[PDB]
Amino acid sequence: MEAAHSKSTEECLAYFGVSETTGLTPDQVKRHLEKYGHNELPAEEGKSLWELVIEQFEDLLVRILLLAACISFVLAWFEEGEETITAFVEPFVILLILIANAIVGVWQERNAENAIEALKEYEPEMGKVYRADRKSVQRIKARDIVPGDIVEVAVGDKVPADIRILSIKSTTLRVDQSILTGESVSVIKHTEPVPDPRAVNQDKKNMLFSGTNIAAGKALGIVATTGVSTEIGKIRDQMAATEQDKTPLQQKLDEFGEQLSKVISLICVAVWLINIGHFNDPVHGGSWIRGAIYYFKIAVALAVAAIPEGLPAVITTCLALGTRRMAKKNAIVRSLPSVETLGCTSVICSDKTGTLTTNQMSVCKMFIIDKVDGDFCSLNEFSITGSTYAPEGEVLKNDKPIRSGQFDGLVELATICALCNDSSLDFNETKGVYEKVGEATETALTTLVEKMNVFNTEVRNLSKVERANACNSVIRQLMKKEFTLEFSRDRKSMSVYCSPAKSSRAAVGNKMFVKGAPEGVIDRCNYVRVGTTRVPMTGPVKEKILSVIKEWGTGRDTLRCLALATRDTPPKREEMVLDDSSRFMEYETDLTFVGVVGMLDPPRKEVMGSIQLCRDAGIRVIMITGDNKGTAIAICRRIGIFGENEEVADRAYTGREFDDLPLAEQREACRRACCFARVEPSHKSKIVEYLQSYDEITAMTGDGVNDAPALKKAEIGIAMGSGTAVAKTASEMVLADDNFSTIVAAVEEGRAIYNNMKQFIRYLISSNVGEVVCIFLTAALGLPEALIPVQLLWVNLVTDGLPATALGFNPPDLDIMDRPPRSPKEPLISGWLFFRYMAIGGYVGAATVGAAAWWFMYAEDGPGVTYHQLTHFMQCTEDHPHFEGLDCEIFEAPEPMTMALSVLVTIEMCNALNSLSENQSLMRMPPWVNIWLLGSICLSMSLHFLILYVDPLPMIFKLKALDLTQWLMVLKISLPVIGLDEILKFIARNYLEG
Ligand SMILES: C/C=C(/C)C(=O)O[C@H]1C(C)=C2[C@H]([C@@H]1OC(=O)CCCCCCC)[C@@](C)(OC(C)=O)C[C@H](OC(=O)CCC)[C@@]1(O)[C@H]2OC(=O)[C@@]1(C)O
Ligand SMILES: Nc1ncnc2c1ncn2[C@@H]1O[C@H](COP(=O)(O)OP(=O)(O)CP(=O)(O)O)[C@@H](O)[C@H]1O
Ligand SMILES: [Mg+2]
Ligand code: NA
């Protein structure tokens, strides 16, 4: 599979040893097929549900829960039947929870979509070849196409492989290579070789790329490469080779579990030690077996107590909402987890024209040579109005409107803009707007024509659907467009050969109209036109021409300049080979300068401002365009990337410059650069690598398969709403409106979503900290179970869930975009915050245990050993006549449990309020700042009473409380929390960080 673009048509045929008129022989096919394999991309890897669930159960916590569920399930079968009945609820609930998550991962992933899978939508099922075993073309499955056999394609055919073109049967071959780039503008292909072996696809003018479509023509080619070796094929490899890290929250979360696990086992260790006496005092007795059940059933309590079971749901319900939210702001986010990382974007690389600008061109300045005499030179600058492609505006000289016709040089400038253009205008009725037909910079040139109808032809007496191509059409009737030498990046220009209409303008007859980048065309001009006369180009006139060119493109105008010229006596037709592009530059020489035109691709209104917020936000911004660097810089200044007088030398690079650099300085340039002029194929992927070495969260934009690898490697690939489907599938976010401003807005909701997200996480996680202390003490003391897994569970999923997801709606700080982007390594809980929940938790742990124990001691509804003998409640039915003297089952009393729980519940609806703000007291940040937070608390409270007052729930979750004494007890136990926190919160004034 050679690199055919540089080799001749004969070279490639010889290489594979194939006959153009015969094709590969059955042997050749067999051989080639074995060596290069089948012409397709490797199959997809969508591992089964079994492999899914297995992963849905690969989390260290989900495991710990599974184990716990088992122990509970095992215990749920160990005691006499009837009275126990509910002891199948504990294991059943846990499992549901787990199972439910497993049910999520399955439906979750199953509806996803690999960007690689999308590529296969580009593989045509069939192709057409010429093989030795027949004379007429064979229509075989693309899959079986091989390097070396002759392929034939025509209009509408999807190119089956990377084909070197041998001969074009039609009069012209045009191809839509958009799926690579996105530009729908078909491209003309040729047959002669392309010298440079390191040429970028865009210049492989004799090549057909697997995946592209044939816009016009029919051609014959020899397959150069196939499968994974094809251009789109190389890309698939890059995209598969690329690995993407976990969201920093997912990182921090996994870490939490990695530690949550060690502590748990550590506790077990400690507990075992606190009750190590059972080795030197327990005389072999019967009850010495009902003790293991204690440790086991307390282990499951320890487990559901340590895990934030509801957290997963709170987070996704939060992100999903934030998602639908960002959507209204035109930011389509794919993959919820991205919302976070988006909030942390350090750098944003944005393509210019589509998103930073509008891609709505319009000529603002023209200029023709007015006078050349000696060193004395005089131009004829003009100005034009009208931003739309709408034929509405006027040409002015010194702000004074003018009749274009009164100028000769202009009538020409006009003819050229009209003839050497493959675009047109069109007026639609649906939305009564004038729409661009061809390419933006051309469709503009036509607009320039209408607005300056040189001949003064009557148009106002015409409808809109004709007013569009009125003056343009007239010019097309004074000259005949024989053929056109298309544009190519070598000569950076284009011409059209023309002959007049007999006896109407046959003065000189055949003319050649060329437009293109100034530098090239001007050098190729030996004469300048001054009206109807011509004069030899001279040093001064040239200098003047250029100077105004640099002003217009370098100055504040930031305009794209097209030099315009004609070849007065073009070569004779018979002397031109119109099918091999290299000779075009030669055919476009000895030209006569007839004037340049400047156009503008206006920055988007909101851009100027958005660029600013990023500055406030400490988010660097990098422009990636196709403009010559000079103009690149100018534009960067016009929008604020750079300061009108800021030094940029070291901050702007052209793709070529960047290449001449060694990996070293190449990385430097990246941490400092803000502008990249003419970026070649791989630059986006490299720049993203460097920005990553400096640990920067970067955002790239792009829309073709060409950019998929970069969009995949970037932390947040950003696709255009109007871009390709492969780009979209490669990106985490899609800009419905293609607007840069949408990116920034998004970054913002990001930062907001996370801030709230950060608190409800802290809220839940801390509770779990305290729940555990309860379970620890309950065991360390030997005291009867203060809280049960089932209760805990309900709490962590429901009672605490609702206020958690309500905190999700906390109002946004006001300086969110004035603070630098959050460091990914920034932990959720540390230092003094660790200390606080360190305390709060400890508090709820004592408050919860004490409360339940209280009902046992000092309570007027079932008193107990105020001497702390309850500690041996295990020993009751044994030595009943010991110190008991009462019912040996009060230890299984429901009230004492509904006590410690109602005290937790409240302590949580309380701690939930302490979480509205990390450091601001409630007298500063009152609870009514989040009506939802209050509304939810009510919903949890009534829900709490639902498990007490109902009748079936009571059996599983105990019997109710007395409201005046039992409940008030609860309050004087919980309510104090708010104080404890406000106290530790106030400690923020004794420190220096606010
Ligand atoms: C959740 C419940 C419990 C009981 C737990 O063990 O959490 C520890 C733990 C694993 C961490 C700690 C917990 O440490 C303790 O509570 C001290 C142990 C004493 C209790 C035993 C009684 C004898 C977190 C919870 O709490 C405080 C306030 O100290 C804060 C933070 O967690 C987060 O930022 C949450 C990340 C989602 C982590 O230090 C975290 O370790 C990390 O790597 C982090 C960065 O994750
Ligand atoms: N249709 C056309 N024919 C001839 N020259 C053209 C042209 N459109 C533009 N030019 C001139 O040729 C030079 C380059 O054209 P090229 O096609 O590489 O530009 P481009 O800026 O449109 C790339 P990008 O689409 O990435 O912005 C331009 O800078 C301009 O001066
Ligand atoms: Mg162009
Ligand atoms: Na990505």
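The backbone N, Cα and C atoms fix where each Cβ goes, and this holds for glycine too.
Noted in Swiss-Prot for the protein shown:
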- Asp351: active site, 4-aspartylphosphate intermediate (ACT_SITE)
- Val304, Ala305, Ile307, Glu309, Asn796, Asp800: Ca(2+) 1 binding site (BINDING)
- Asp351, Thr353, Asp703: Mg(2+) binding site (BINDING)
- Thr353, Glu442, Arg489, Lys515, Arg560, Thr625, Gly626, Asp627, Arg678, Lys684, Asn706: ATP binding site (BINDING)
- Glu309 to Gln: No loss of calcium binding. Strongly decreased rate of phosphorylation of the active site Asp residue. Interferes with conformation changes that are essential for ATP-dependent Ca(2+)transport (MUTAGEN)
- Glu309 to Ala: Interferes with conformation changes that are essential for ATP-dependent Ca(2+) transport (MUTAGEN)
- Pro789 to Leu: Almost complete loss of Ca(2+) transport activity because of reduced Ca(2+) affinity (MUTAGEN)
- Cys876 to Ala: Loss of ATP-dependent Ca(2+)transport (MUTAGEN)
- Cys888 to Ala: Loss of ATP-dependent Ca(2+)transport (MUTAGEN)
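The structure, with features from Swiss-Prot marked on it.
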residue : record                                        : Cβ neighbours (10 Å)
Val304  : Ca(2+) 1 binding site                         : 29
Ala305  : Ca(2+) 1 binding site                         : 28
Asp351  : active site, 4-aspartylphosphate intermediate : 25
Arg560  : ATP binding site                              : 19
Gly626  : ATP binding site                              : 13
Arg678  : ATP binding site                              : 19
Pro789  : mutagenesis position                          : 25
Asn796  : Ca(2+) 1 binding site                         : 24
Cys876  : mutagenesis position                          : 19
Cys888  : mutagenesis position                          : 13
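Note on the recorded positions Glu309, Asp703, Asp800: the fewest other CB atoms within 10 A surround the CB of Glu309. Set side by side, the binding-site residues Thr353, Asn706 differ in how many other CB atoms lie within 10 angstroms of their CB, and the most is found at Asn706.
A Cβ distance below 6 Å to any atom of ligand 2 is met by none of the recorded positions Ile307, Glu309, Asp703, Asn706. Cβ-based crowding with a 10 Å cutoff singles out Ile307 as the top-ranked of the binding-site residues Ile307, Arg489. In space, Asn796 is the closest of the binding-site residues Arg560, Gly626, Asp703, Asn706, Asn796 to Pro789 (mutagenesis position), judged by Cα positions. Neighbours of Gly626 (ATP binding site) among the recorded positions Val304, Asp703, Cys888, defined as a Cα within 10 Å of its Cα, are absent: none qualifies. Ranked by CA distance from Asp800 (Ca(2+) 1 binding site), the recorded positions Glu309, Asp351, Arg489, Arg560, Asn706 have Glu309 at the top as the closest. Taking the Cα of the residue listed as 'active site, 4-aspartylphosphate intermediate' as the reference point, the closest of the recorded positions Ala305, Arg678, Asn796, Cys876 is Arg678. Note on proximity: among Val304, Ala305, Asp703, the binding-site residues of the record, the Cα nearest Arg489 (ATP binding site) is that of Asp703. A Cβ within 8 Å of the Cβ centre of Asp351, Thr353, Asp703, the residues given for Mg(2+), is found for these other residues of the same chain: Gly182, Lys352, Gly354, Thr355, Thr701, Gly702, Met720, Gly723, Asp738. Using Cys888 (mutagenesis position) as the reference Cα, a 10 A cut-off selects none from the binding-site residues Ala305, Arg678, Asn796. Within 8 A of the CB centroid of the Ca(2+) 1 site residues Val304, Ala305, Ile307, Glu309, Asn796, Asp800, the other residues of that chain are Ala306, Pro308, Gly310, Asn768, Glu771, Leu792, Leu793, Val795, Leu797. The two recorded residues, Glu309 (mutagenesis position) and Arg560 (ATP binding site), have Cα atoms 59 Å apart. Across the structure, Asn706 (ATP binding site) and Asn796 (Ca(2+) 1 binding site) place their CA atoms 47 angstrom apart.
Rounded to a whole number, the C-alpha distance linking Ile307 (Ca(2+) 1 binding site) with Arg560 (ATP binding site) is 61 angstrom. Checking each of the recorded positions (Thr353, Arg560, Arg678, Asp703, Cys876) against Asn796 (Ca(2+) 1 binding site), the C-alpha distance stays within 10 Å for none of them.
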